[PDB]
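Below you'll find the structure, written out as structure tokens, and then a few comments.
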Amino acid sequence: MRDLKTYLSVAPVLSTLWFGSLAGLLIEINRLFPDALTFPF
Amino acid sequence: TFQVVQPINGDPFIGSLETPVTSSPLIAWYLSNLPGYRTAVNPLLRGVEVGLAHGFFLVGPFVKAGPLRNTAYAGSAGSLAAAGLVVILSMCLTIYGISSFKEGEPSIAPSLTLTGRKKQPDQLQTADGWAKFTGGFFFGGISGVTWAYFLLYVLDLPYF
Amino acid sequence: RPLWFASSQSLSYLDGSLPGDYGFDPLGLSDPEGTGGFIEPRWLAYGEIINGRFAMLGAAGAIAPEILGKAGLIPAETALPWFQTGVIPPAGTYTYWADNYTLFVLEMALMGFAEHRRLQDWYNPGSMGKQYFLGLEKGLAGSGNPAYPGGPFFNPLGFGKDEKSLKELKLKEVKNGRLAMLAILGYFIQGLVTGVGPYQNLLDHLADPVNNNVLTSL
Amino acid sequence: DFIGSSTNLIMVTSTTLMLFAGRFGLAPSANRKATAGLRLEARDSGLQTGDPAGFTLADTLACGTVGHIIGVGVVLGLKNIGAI
Amino acid sequence: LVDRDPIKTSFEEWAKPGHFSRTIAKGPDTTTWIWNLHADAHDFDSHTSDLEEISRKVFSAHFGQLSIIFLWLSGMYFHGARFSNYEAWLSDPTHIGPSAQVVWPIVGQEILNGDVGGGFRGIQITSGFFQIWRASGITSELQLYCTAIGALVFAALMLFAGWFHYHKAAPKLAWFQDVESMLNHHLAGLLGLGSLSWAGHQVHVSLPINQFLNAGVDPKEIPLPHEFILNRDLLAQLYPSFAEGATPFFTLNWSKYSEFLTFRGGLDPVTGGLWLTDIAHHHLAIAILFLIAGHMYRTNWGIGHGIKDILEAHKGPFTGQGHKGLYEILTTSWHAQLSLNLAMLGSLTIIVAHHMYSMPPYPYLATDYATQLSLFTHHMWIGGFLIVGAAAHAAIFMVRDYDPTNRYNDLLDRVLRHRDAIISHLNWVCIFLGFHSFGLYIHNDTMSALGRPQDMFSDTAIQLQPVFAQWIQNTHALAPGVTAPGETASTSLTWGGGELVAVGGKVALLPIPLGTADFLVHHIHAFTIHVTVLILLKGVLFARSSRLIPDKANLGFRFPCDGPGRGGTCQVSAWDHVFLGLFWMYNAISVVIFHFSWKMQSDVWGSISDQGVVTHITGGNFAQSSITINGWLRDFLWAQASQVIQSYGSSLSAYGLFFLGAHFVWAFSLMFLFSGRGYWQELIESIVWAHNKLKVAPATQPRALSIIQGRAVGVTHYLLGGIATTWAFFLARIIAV
Ligand code: CLA
Ligand code: CLA
Ligand SMILES: CC1=C(/C=C/C(C)=C/C=C/C(C)=C/C=C/C=C(C)/C=C/C=C(C)/C=C/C2=C(C)CCCC2(C)C)C(C)(C)CCC1
Ligand SMILES: CC1=C(/C=C/C(C)=C/C=C/C(C)=C/C=C/C=C(C)/C=C/C=C(C)/C=C/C2=C(C)CCCC2(C)C)C(C)(C)CCC1
Ligand SMILES: CC1=C(/C=C/C(C)=C/C=C\C(C)=C\C=C\C=C(C)\C=C\C=C(C)\C=C\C2=C(C)CCCC2(C)C)C(C)(C)CCC1
């Protein structure tokens, strides 16, 4: 549906999806590599 | 249907209302006989009466609540404080009379009764009348304080 | 016409067109102002007819195996009361050629076909006689009245040839359906408070009425 | 016996008295409305009853409920003080 | 009275924001459009003028509210079955802290999974759900899972009903205005039948299971609830009167049911709560009373009362026509009903909060101090908010729906003709109470500082005894046997009977003394409440006009000002009066909760020893230290905040973080309250300039917040920060000790 796809492009829904994916990625990254203080490579 | 509250003097466009608290015959008689509402009497006598009544009153709180209430100097200190308060009130009255009234001008009191009858304006609203009132108030207050102190701590009356 | 607890509000719309109409509507549910949803006189009449027919089927079904069991005609293992034949397994169960939950799915599928066809007839009349359905759609065209479809399938004997006779038979059907609904309510509630078969209730009452009664059962 | 007991007589009397009062205009009803001066006023309820006085089923149910309430209250009150 | 398919179900309106308004739907020229979109979301009266459509819209949203509440209940019940130690707590309620929340270990937050007993690690909860579940006879987790499933199903049903009664069959206006039928149904069915059903559940399930639990039987060996119904022998063994069945009920031999329907009063020594038989009898009586009350109003059958007839018959020589015309106002305006209901609900919530603490209705609830404190503060705050909303919507009705041409009422007209006297008298009362209540605290502070303890208002120098309340306590302590012969003990243990109840070595309840400090704090409460009432009533009464702005009704209910003329006209609308009264509501509720907390910690709660000596938490310092502001600052704020500031490195560090977070949020609100819009609009102009330089200027022109929006943001952040600070402090203090 075109009208359903239009509602998914509104600012709050897109922001929520983007930030949820971002937070998931950051949480997983910190889970894999915990307690990082310096860049060792 | 019977109604109790009425517009003031039958005029509904004046910002007041007539209620039993204001227009009861007992309350109307009681207020008209107070010394502050006797517009045909010398202001000096009304001031003397007001001063006596207020000066007799002021002794009690100062005597019973003062810092020296639990000592032998309670009554004298209370009477002295009451006299000082009476002096301050007299100063305030004198200042108000000086600032508000000007010499030579006629009275500003209303000259119409509630029923429309014409009457002489009260002389309390002039400089001379207010000065007489203030002097009488001072004299009456001092006399009342003295009388209260005499009764309380010169005659061993079984009070309380 | 006779009236039964009629009211001025009820008589304003119950003019006697429907079969078995006595003007009885104290709550005014068939009031034709602001009709909608499932509150609608036509839908209510259709539901009453369907419920009466099902209760008529169910009233005799819940008692038929019982009376022959006491009559020595069928094996006693099949002469069970309606509440123990497997409807409520905690109350008792009987082993069939398949487990109860397997029978339930087949029953649901067949009844779904039947009831969906009936509902689609109701929504758009005359529709079931158009699409090919094993060549049986010729006789499933209906008659324009949802509760009385007729046709070679539902009216094989051709009863009710005369309009007055049809009116009489409709009245008898309505009366019998109401009586069957009352009997089914009696079945349920009697089974609730006595715990034995309704035929056993009748036999106990006929044994003596003063010792087996509401005053002694409650 | 319970049938001849005082409770039976009291409750039957209460119900009968309430029904009689409702029927013969001694109490308000569907066709009788009491005003602010506690005076009954004639009214039409629009319900067919087949009764000469117009006593409908709702009036009968209300009168029965009031009679039962009064009878239960009287029975329990007399039982508490040990009178019955 | 319904309409078939009024509105088509489609996604078309989803892609066009602001469809409910003509102006908003035009497009976002500036950023004010986005803010205006949310502020007018639920103002159905502004969208359309048809009363039927507004009623239909209002009817549907309540279904969504009910669905949300059902989802919340489902979550609460599910968490207690999967992530809780309820079964372990059931075998030792006095030594195990309830917990129903666990945390994933990611960034070191697993320290919050503190030890609570029963071999469990989690966050200790203070909502009191464990006591509710115990009082209902719940033993295993399967029952909780079934309850969660049922709540989910009910939420789905509510959502479907909400969709249906708006898109398929919407009731007409004549359906909504049947107030007599609605009252009859909500009285007889919603309340009476619910009370009857709960009484039946308590009689058949809660009583035997709770008796078995109080006997000390292992919860896993207690028969299941259905075993007491199928096997009447068990109930007959527990209660011999059950062997007779329902015969005594129908023969009016109700005295046989005295074994499980009592009139005892007081608390159960084993658990510390009210007797469950008393609760069952109470619910039965309440069900009967509510069932009788639901047959008053007239319906299709003639018998009953007409609300209009009742209203039209009340008038007096002072009030003129009286209550004539009030029926039409309340059946045409949604705002007046909302205001009245909000006020009544807030008052009821405050009453419930006051009643729950002194009459503990749940087992092992009096000895759970954190739960008691949390429930009290929560319900008080909810009541205050509802009370403020009542006045807000009363002002809204006054501004919008008032029309003397077609909806004249004599009582409303007479009130508006002497509002000056009411406001002036309330002002004088507020000033007098403030002088003679707070002034006594400053006097005590000055005398203490000067070194004259004998000239203070205290129990040792100048007593101000609350003789009236002590008389009530004495009368209630002597009520049984004289004025309540059927009672065995008093309604509450706080009246001054002299008896003390101790459960598990802790003090549950005991008589509460009243002295000089209670006098002062009660008068402080009265002063604050009077000021709040003054503000709200002044806002409501002058909503349409005043001597300053004669045409205030034309400007609307929510407008910022009327210019700098007449010396200044800032915050003259009725909205600003609610904005101002929220602060005073916050002040009053904070003072009340501080009084409650200190008094209970100092004079009630404590521990008892073998010899029977009570040692309170703070040692009974409320009487001599609360009479000065320095005492409140030192012995309450400074002394009791050491728990929250020393919570770092333990399972209570979340409260320590919330303390500073709420400090920051509260301090952040002063930027919006102390400043104005012009400065921020002028500052934005410079920021926009550099964006234009780099071709990053948006087409949606940035605009500063409006005056009303700024005030709302300020008050919201202020309230949030203050309440969060108090919440963190209270929980951190009470969980540790
Ligand atoms: C039964 C309760 C009830 C109901 C049905 C209503 C209904 C209504 N109120 Mg109302 N009100 C209530 C209680 C209630 N109120 C109470 C208790 C108060 C006192 C506090 C008020 C104070 C009030 C005011 C001052 C106004 C209304 C207005 C209105 C109308 C428009 C509502 C609107 O647009 O809001 C839109 C809703 C929002 C914008 C949501 C607000 C967001 C809250 C405040 C912040 C929550 C913070 C949260 C925890 C942080 C998470 C954020 C997240 C994104 C991360 C509507 C008829 C307005 C009106 O009639 O104007 C003509 C109006 O001006 N009400
Ligand atoms: C991509 C968009 C964008 C770009 C390129 C810039 C660029 C700039 N901003 Mg800025 N700003 C933006 C969005 C943007 N802003 C937004 C949305 C806001 C409102 C929150 C602000 C608020 C803001 C202020 C208050 C100030 C600047 C300032 C500045 C300048 C100093 C550099 C800097 O880091 O400032 C710091 C930049 C920020 C603090 C902005 C926060 C980051 C935002 C949230 C990113 C959002 C991007 C947006 C979602 C794009 C979506 C892309 C998507 C459609 C694909 C620089 C030219 C400063 C200046 O020199 O004054 C002119 C200054 O004082 N900005
Ligand atoms: C918790 C919860 C839940 C659940 C709930 C439930 C489960 C409920 C139930 C309920 C019920 C289950 C109810 C019932 C009821 C009943 C009734 C209400 C009845 C009545 C009756 C009557 C009233 C009668 C009467 C009578 C008389 C008077 C005379 C004659 C005889 C008789 C007996 C008939 C859920 C999941 C939702 C979720 C949330 C929470
Ligand atoms: C406060 C609150 C809450 C809660 C609440 C609740 C819990 C409620 C409940 C309620 C209820 C719980 C109700 C109920 C109702 C009703 C009912 C329950 C009914 C039933 C049944 C019936 C109606 C029946 C009937 C009958 C029968 C049986 C048969 C025959 C006929 C008759 C009619 C008799 C919360 C916290 C959450 C939130 C806030 C607020
Ligand atoms: C002469 C005559 C007659 C008569 C009859 C009669 C008069 C009968 C009646 C009877 C009746 C018509 C009765 C009724 C009743 C009713 C009721 C009774 C209702 C209800 C009630 C209730 C529901 C209540 C409840 C309760 C409870 C449960 C508990 C507490 C107490 C009370 C009581 C409140 C006839 C028609 C044959 C024929 C013609 C002639």
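Swiss-Prot numbering applies to chain C: residues 53-270, in that order.
Quick check of the header: electron microscopy, 3.2 Å.
In case you wondered, yes, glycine gets a Cβ from its N, Cα and C as well.
Features of the protein shown, as given by Swiss-Prot:
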- C:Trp56: chlorophyll b 1 binding site (BINDING)
- C:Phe76, C:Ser82, C:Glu100, C:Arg230: chlorophyll a 1 binding site (BINDING)
- C:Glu100 to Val: Impaired complex formation with chlorophyll; when associated with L-230 (MUTAGEN)
- C:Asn103 to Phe: Reduced chlorophyll-b content in pigment complex (MUTAGEN)
- C:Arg105 to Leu: Impaired complex formation with chlorophyll; when associated with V-225 (MUTAGEN)
- C:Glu159 to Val: Reduced chlorophyll-a content in pigment complex (MUTAGEN)
- C:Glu167 to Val: Reduced chlorophyll-a and chlorophyll-b content in pigment complex; when associated with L-170 (MUTAGEN)
- C:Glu167: chlorophyll b 3 binding site (BINDING)
- C:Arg170 to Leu: Reduced chlorophyll-a and chlorophyll-b content in pigment complex; when associated with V-167 (MUTAGEN)
- C:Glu225 to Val: Impaired complex formation with chlorophyll; when associated with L-105 (MUTAGEN)
- C:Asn228 to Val: Reduced chlorophyll-a content in pigment complex (MUTAGEN)
- C:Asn228: chlorophyll a 4 binding site (BINDING)
- C:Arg230 to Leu: Impaired complex formation with chlorophyll; when associated with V-100 (MUTAGEN)
- C:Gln242 to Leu: Impaired complex formation with chlorophyll (MUTAGEN)
- C:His257 to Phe: Reduced chlorophyll-a content in pigment complex (MUTAGEN)
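Positions of Swiss-Prot features highlighted on the structure.
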residue	record	CB count, 10 Å
C:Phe76	chlorophyll a 1 binding site	13
C:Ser82	chlorophyll a 1 binding site	17
C:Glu100	mutagenesis position	18
C:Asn103	mutagenesis position	15
C:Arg105	mutagenesis position	15
C:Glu167	mutagenesis position	11
C:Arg170	mutagenesis position	15
C:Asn228	mutagenesis position	15
C:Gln242	mutagenesis position	17
C:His257	mutagenesis position	13
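The residue listed as 'chlorophyll b 1 binding site' is surrounded by 8 other CB atoms, counting those within 10 A of its CB over all protein chains shown. Cα-Cα distances to the residue listed as 'chlorophyll b 1 binding site' place C:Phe76 within 10 Å, out of the recorded positions C:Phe76, C:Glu159, C:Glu225, C:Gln242, C:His257. For the mutagenesis positions C:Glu159, C:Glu225, the greatest number of Cβ atoms within 10 Å around a candidate Cβ is found at C:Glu225. Between the C-alpha atoms of C:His257 (mutagenesis position) and C:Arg105 (mutagenesis position), the distance comes to 28 Å. DSSP gives C:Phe76 (chlorophyll a 1 binding site) a strand state.
A Cα-Cα distance of 12 Å separates C:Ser82 (chlorophyll a 1 binding site) from C:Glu100 (mutagenesis position).
Sequence-distant neighbours of C:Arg230 (mutagenesis position) (same chain, six or more apart, CB under 8 Å from its CB) are C:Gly72, C:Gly104, listed in sequence order.
When Cα-Cα distances from C:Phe76 (chlorophyll a 1 binding site) are compared across the mutagenesis positions C:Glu100, C:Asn103, C:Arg105, C:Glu167, C:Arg170, the shortest belongs to C:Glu100.
According to DSSP, C:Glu159 (mutagenesis position) sits within a helical segment.
In the three-state DSSP scheme, the residue listed as 'chlorophyll b 1 binding site' is classed as coil. Cα of C:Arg105 (mutagenesis position) to Cα of C:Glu159 (mutagenesis position): a span of 19 Å.
Same-chain residues with CB within 8 A of the center of the C:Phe76, C:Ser82, C:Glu100, C:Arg230 CB atoms, the chlorophyll a 1 site residues themselves not counted, are C:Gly72, C:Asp77, C:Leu96, C:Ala97. According to its DSSP assignment, C:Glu100 (mutagenesis position) is helical. DSSP assigns C:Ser82 (chlorophyll a 1 binding site) to coil in the three-state reduction, placing it in neither a helix nor a strand. For the pair formed by C:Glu225 (mutagenesis position) and C:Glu159 (mutagenesis position), distance between Cα atoms is given as 26 Å, rounded to the nearest Å. Taking CA atoms as the reference points, C:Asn103 (mutagenesis position) and C:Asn228 (mutagenesis position) are 11 Å apart.
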